[PDB]
Amino acid sequence: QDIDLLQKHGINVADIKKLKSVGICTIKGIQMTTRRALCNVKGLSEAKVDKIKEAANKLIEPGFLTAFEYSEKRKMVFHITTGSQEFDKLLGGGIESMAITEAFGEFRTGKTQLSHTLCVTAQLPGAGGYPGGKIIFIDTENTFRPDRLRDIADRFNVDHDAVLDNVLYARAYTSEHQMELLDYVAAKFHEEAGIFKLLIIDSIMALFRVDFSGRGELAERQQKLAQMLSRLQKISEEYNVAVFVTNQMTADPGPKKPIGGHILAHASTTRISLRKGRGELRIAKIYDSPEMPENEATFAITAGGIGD
Amino acid sequence: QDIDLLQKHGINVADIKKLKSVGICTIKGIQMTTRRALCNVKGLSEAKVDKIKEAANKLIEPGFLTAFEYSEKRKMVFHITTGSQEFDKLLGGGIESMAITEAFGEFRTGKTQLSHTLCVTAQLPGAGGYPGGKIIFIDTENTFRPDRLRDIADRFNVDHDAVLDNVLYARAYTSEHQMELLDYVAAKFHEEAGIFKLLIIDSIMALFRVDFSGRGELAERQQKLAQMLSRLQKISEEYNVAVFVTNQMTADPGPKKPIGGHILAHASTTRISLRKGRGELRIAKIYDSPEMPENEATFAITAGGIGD
Amino acid sequence: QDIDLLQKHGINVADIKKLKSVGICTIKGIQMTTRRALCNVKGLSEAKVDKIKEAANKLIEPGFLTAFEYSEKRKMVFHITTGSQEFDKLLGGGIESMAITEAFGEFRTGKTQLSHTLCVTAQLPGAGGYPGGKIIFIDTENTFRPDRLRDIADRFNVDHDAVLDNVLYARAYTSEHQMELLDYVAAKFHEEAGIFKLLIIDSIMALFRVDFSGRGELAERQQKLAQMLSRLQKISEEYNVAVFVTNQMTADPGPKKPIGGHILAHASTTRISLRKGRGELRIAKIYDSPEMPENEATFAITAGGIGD
DNA sequence: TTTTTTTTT
Ligand SMILES: Nc1ncnc2c1ncn2[C@@H]1O[C@H](COP(=O)(O)OP(=O)(O)NP(=O)(O)O)[C@@H](O)[C@H]1O
Ligand SMILES: Nc1ncnc2c1ncn2[C@@H]1O[C@H](COP(=O)(O)OP(=O)(O)NP(=O)(O)O)[C@@H](O)[C@H]1O
Ligand SMILES: Nc1ncnc2c1ncn2[C@@H]1O[C@H](COP(=O)(O)OP(=O)(O)NP(=O)(O)O)[C@@H](O)[C@H]1O
Ligand SMILES: [Ca+2]
Ligand SMILES: [Ca+2]
């Protein structure tokens, strides 16, 4: 729902352009920002504020739904399969939409091999009537290889040009670019309404470790990180996409432990750990999930991505 | 792209000299440093900060590329061959640019024999139209021998004077010099734009083991090390060179294990282990690589470097 | 190369005496110690620290040399011959300066017979214009015999008094004395500038085996040892001497193996093994060397030292 | 909230 539906509610059209200057295009963007993010960042009068907060209430309802009539509103969620059959039974059918799925691993356990398989598998028609669409890949470690996507595209028998032209790409150079680029992701989702399906970020803490070193900067690091994860949760519901996030690990003297404190641990919905086993086999295990229990499976990082 | 393109964007020329006093010469140096590294280190003001961050946006784009149109931007990456044919098929053609390749070994497995061969092989025209250029060699163990480069230069039939005058050299005496010298490497790459090709460091952890001994100094050791590896990754993309890094090993009581924790293991792109086999034959094996699988080969440390 | 050249750079003369109280006499002693070894061991302000680190930069250059112009700076390295002709062709002319040469053996293979020959041979004029000088002998096993040096001094036809007065001697009683005595070696090299040539230690691990027994003290043993070997490498370049080190052996159930783990194996430059053969003949073999290949020779421990 | 070290007989 675009924002032009409010100028017929007595709002000036000049207020429509200034709401687009801060990054608000849809009517749910009004319902997520506070009154403090409009009054004290633009600097308008507070009579100018509730005139567009009253106009947003002449729309999608304020109130309550039953759990039964909400459950049929939850049918638009899809599941993007990962590439192997046992790994989908862990997650319940693959990587869920309207959520943040985080898969951390130690050193070589296939986290950019998993993100390269999803750049091909999310373009194919699959289970539940999922039609497939374009993909945005924000990079952090400089480990995206386009000719590695060719080795996976011949396993599913898809042509070379259709795979690489449906994958956007941008490298974030510092931790300010990781919050700069999320303005261009929200604008890219807004134009082609309903085409994009997946947003893959590589290691989100790969740039926070080196830009906020020490203990005197720990309080700012977990505050610039929490404002990013709340933005990723809002984008994932405003436009109905799936977010996949790679994480790193540290030791624990007093035995590993994921980087990022309780703030990354609470905001994430699904948590997977990849370990290394027999040769080219990896072992995946669910820590945190609202519905799936703790179980294990086995990968195979082959020449065509992740298999069995 | 030099930094003089911003004084035509209303910036004072006095701001150009103070940006050079902290080590920023190119326009990508602006795009990598934060706003906190300019405001809270140098004598500048807030309003003085976004005036040069707005001027840097009137340049190379912020936005997104497709993977297909990015793949032809990835043609400027080269590959420096190592000296033997089977060892190049492991890495995919040799040591890649825009990356950090780390080769660790146990005790005598040819790690300064491999770094002496690259001081000759990266000056010769080779595969993919790679023209060859100068080389910077930062030393840590005091094991660089100039008359050892003569024994390798006669194998490729190159004169003595042309080999030794295209190899710079500096010994780092302590772990502060390893971060001091990387200012002079960035200045040396900046003058002759496009001549240097390789940056070889010897054992980067040979000075961190003895300057930060104990467990009360483990937290500072892995924080001064992470700020160095992020600088090596930035230099390797700002000027399009290849970084080669030697590492040592420790035991593992509970069987070897490389020195340097998960921080060196994540920042490195390619990981090679050299073992000792039959006599003068060594055995190389890939652990970590974004594209190449785990396979093995065989060396021969001869009198002319590494052969077959 | 004394430290008085900094009081003409605005430094107080009272700072000159406190730098001598911690063992810094030459300008290269500033270039090897960190900023943490001056700030947190003396307890000065950190404005007092960079005032002498800026004053040390108005001196011998920071920067880069070519390999050709460095190769003529490597002409001051000498070679101390061992006493037999075939054993010098292994090492390339004898025991090199600016390095650490370690010769381990099993039980009776002539390691204090080799260290007694070098107490005479390093006082004689030899190849490459090497003039000969005084010798420091740190003992660990109580096996230095002065009247054994007389039997070797008549083979080279040198008088008795000139041999014994050019050999200093001190016995280290425990593993704290091995780090205590290296303060007096640095002071002895500093007074007669250019007279001393050799520093012979006997078995450096003969006192670390008995003072750190167990596995609960293995982590401290290899950390007090690594701080000693980095001090021996720094002294060997600060004053241009040669270091010779004797080592012991252990078994290997799962066949011998040298005592001292990967830390002694990496810091050592040249590694020789002495085996026993036909009667009074021994067999020497190179393991680790940056330039010489693995080859064998034969000794003869005669009544006048090592011969052919 | 952050960060792994180190072979013996
Ligand atoms: N095409 C391929 N076929 C088979 N195995 C591969 C292939 N590419 C990579 N591998 C293996 O996959 C592992 C590396 O995968 P990768 O996704 O890079 O792990 P990673 O965790 O991302 N590395 P890092 O970023 O440092 O944590 C190594 O074991 C490689 O040998
Ligand atoms: N003057 C000499 N003439 C001939 N043989 C000698 C003489 N002195 C010692 N030896 C022999 O040399 C061997 C001892 O040499 P030595 O250098 O002490 O070995 P070592 O390894 O140092 N002993 P250790 O310190 O316990 O390992 C024995 O075989 C002696 O018999
Ligand atoms: N010119 C040469 N010809 C043949 N073999 C050689 C030559 N120079 C060295 N070697 C051998 O190469 C090995 C040493 O190579 P080197 O690169 O020093 O290993 P390294 O791992 O760097 N040693 P380290 O630094 O302690 O780990 C030994 O086996 C030597 O015998
Ligand atoms: Ca990765
Ligand atoms: Ca002895």
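Per Swiss-Prot, chain B residues shown: 22-275, 284-337, in order.
Quick check of the header: electron microscopy, 3.3 Å.
Each Cβ is built from the backbone N, Cα and C atoms, and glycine gets one as well.
Residues or ranges marked as ATP binding site by Swiss-Prot on the basis of a curator's inference: B:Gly126, B:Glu127, B:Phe128, B:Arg129, B:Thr130, B:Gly131, B:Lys132, B:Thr133. Reduced to three states, the DSSP call for B:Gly126 (ATP binding site) is strand.
For B:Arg230 (mutagenesis position), the same-chain residues 6+ apart in sequence whose C-beta sits under 8 angstroms from its C-beta are B:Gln269, B:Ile288. While the structure shown retains the original residue, Swiss-Prot records the mutagenesis experiment B:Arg230 to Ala with this note: Abolishes binding to ssDNA or dsDNA.
Marked as ssDNA binding site by Swiss-Prot: B:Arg230, B:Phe233, B:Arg236, B:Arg242, B:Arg311. There are 20 other Cβ atoms within 10 Å of the Cβ belonging to B:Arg242 (mutagenesis position).
What Swiss-Prot records for B:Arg230, B:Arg236, B:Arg242 is dsDNA binding site, and it gives experimental evidence as the kind of evidence. Within the same chain, no residue at least 6 positions away in sequence has its Cβ under 8 Å from that of B:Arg236 (mutagenesis position). Under DSSP, B:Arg236 (mutagenesis position) is assigned to coil, being neither helix nor strand in the three-state scheme.
As a published mutagenesis entry, B:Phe233 to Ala appears in Swiss-Prot alongside the note: Abolishes binding to ssDNA.
Annotation of the mutagenesis experiment B:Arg236 to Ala in Swiss-Prot: Abolishes binding to ssDNA or dsDNA.
Swiss-Prot documents B:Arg242 to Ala as a published mutagenesis change and attaches the note Abolishes binding to ssDNA or dsDNA. B:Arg242 (mutagenesis position) falls within a helical segment according to DSSP.
In the three-state DSSP assignment, the secondary structure recorded for B:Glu258 (mutagenesis position) is helix. What Swiss-Prot notes for the published mutagenesis of B:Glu258 to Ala or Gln is this: Decreases octamer stability.
B:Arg311 (mutagenesis position) falls within a strand when secondary structure is assigned with DSSP. When Cβ atoms from all protein chains are considered, those within 10 Å of B:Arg311 (mutagenesis position) total 23, not counting its own. Here the residue is the original one, but Swiss-Prot notes a mutagenesis experiment at this spot, B:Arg311 to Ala: Abolishes binding to ssDNA.
Chain A comes close to B:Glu258, taken from the recorded positions B:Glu127, B:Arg129, B:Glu258 by a C-beta to C-beta distance under 8 angstroms. Neighbour density for B:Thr133 (ATP binding site): within 10 A of its CB lie 20 other CB atoms from the protein chains shown. Comparing the Cα of B:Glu127 (ATP binding site) with the Cα of every entry in B:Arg242, B:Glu258, B:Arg311, these being the mutagenesis positions, the smallest distance points to B:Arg311. For ligand 3, the nearby recorded positions are B:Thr133; that is, of B:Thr133, B:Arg242, B:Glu258, these have a C-beta under 6 Å from one of its atoms. No coordinates are deposited for the 8 residues that fall between B:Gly275 and B:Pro284. The C-alpha atoms bordering this gap are 10 Å apart. In this structure, B:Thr133 (ATP binding site) belongs to neither helix nor strand by DSSP; it is coil. Checking the recorded positions B:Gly126, B:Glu127, B:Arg242 against chain C with a Cβ-Cβ cut-off under 8 Å leaves B:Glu127. With the fewest other C-beta atoms within 10 Å around its C-beta, B:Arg129 stands out among the binding-site residues B:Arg129, B:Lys132. The Cβ neighbour count for B:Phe233 (mutagenesis position), using a 10 Å radius and every protein chain shown, is 19.
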